[PDB]
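One structure below.
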Amino acid sequence: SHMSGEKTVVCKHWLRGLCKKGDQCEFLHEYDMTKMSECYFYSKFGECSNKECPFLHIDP
Amino acid sequence: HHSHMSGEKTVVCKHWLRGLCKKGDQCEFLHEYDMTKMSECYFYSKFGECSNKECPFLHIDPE
Amino acid sequence: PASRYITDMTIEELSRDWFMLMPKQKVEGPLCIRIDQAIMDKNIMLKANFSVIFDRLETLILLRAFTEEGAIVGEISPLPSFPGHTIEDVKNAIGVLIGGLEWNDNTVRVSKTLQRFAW
Amino acid sequence: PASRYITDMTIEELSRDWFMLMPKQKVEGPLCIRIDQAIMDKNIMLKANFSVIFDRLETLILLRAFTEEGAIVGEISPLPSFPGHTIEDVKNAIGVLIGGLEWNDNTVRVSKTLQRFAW
Ligand SMILES: [Zn+2]
Ligand SMILES: [Zn+2]
Ligand SMILES: [Zn+2]
Ligand SMILES: [Zn+2]
């Protein structure tokens, strides 16, 4: 690999324009639909109202 | 075969639903949650789709 | 000492019924947690009515999350079919509620009484 | 003759890419309208870059809706394929965008140049 290590999760704050860490952020500042964090609502409530939710809907 | 009301409010006040209305009983719209009197969904109407799986507003297809 | 009641909410705030655009409800132990998934980017304040004994929260009556305009966006309430709950059940539920609000980019504050008696 | 150009947006604002949690996109005539259905209760300002002729907007380059924090939550852009749209096409699109934003309880204002030449 060309990188010493790699980021694994897209920054949700950056997605909404709420990140001010720029390149110093620990999360990815690129939209990669396959590296989005887990949906808090789907995890805690077992359901999510957004038909287009981009966050991971994990199950048992 | 007799109606008690002279007329009735036909659509729920969306502002009231979100606490953005101060008109109370005097509002042009209904201040009670009646799922059968909800207004039309602006997004389903102008865009033909809506992201809320639980959208309470009317989704009317181009007739 | 006899139990004493903390009442962060006014009679109106406590009795008001509120609307959720994207309803979320979870039964956690003897408590029910509700939150509107649509609510984002607001300054939220958690207020609660509850009894205290020995400077510790004893029984939760009702906890609600309010925006600066006074609108309710979430709440934690005891389930009727349960004989009771503990401060531990309350803490679990508050964590779930605060977590959802934070996740939706809301800034969350807790009443001084809740901070004092629930911590 | 090469018409005058109005630039409400900086090169960065014009070049930035933005994200919609609940994407909504509509192609109306020679223009594309985008809006995040998830954005609510904010003060929004419409800014645009466009050419003017005869004291009115002539050709829209790009129009974006900004929150007070500078975040983009909506947009009207010409389709690549076309060099031709009218000020009426632009006004129609603006009305659709403003309508969606106001429906979501956002307070919408338009830049002075947009007021002067188009709205
Ligand atoms: Zn970041
Ligand atoms: Zn989700
Ligand atoms: Zn009303
Ligand atoms: Zn809808």
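For chain D, we keep the numbers from Swiss-Prot: what you see runs 85-203, in order.
When the header is checked for method, it gives X-ray crystallography, 2.0 Å.
A Cβ is built for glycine as well, from the same backbone N, Cα and C atoms used for every other residue.
One mutagenesis experiment named in Swiss-Prot is D:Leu141 to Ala, and its note says No effect on nuclear mRNA export inhibition. Within 10 Å of the C-beta atom of D:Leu141 (mutagenesis position) sit 23 other C-beta atoms, taking all shown protein chains into account.
Experimental mutagenesis at this site is recorded by Swiss-Prot as D:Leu144 to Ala, annotated: Complete loss of nuclear mRNA export inhibition. According to its DSSP assignment, D:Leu144 (mutagenesis position) is in a strand. For D:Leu144 (mutagenesis position), the number of other Cβ atoms no farther than 10 Å from its own Cβ, over all displayed protein chains, is 22.
For D:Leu146 (mutagenesis position), other Cβ atoms within 10 Å of its Cβ number 18. A mutagenesis experiment is reported in Swiss-Prot for this position, D:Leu146 to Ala, and the note states: Complete loss of nuclear mRNA export inhibition.
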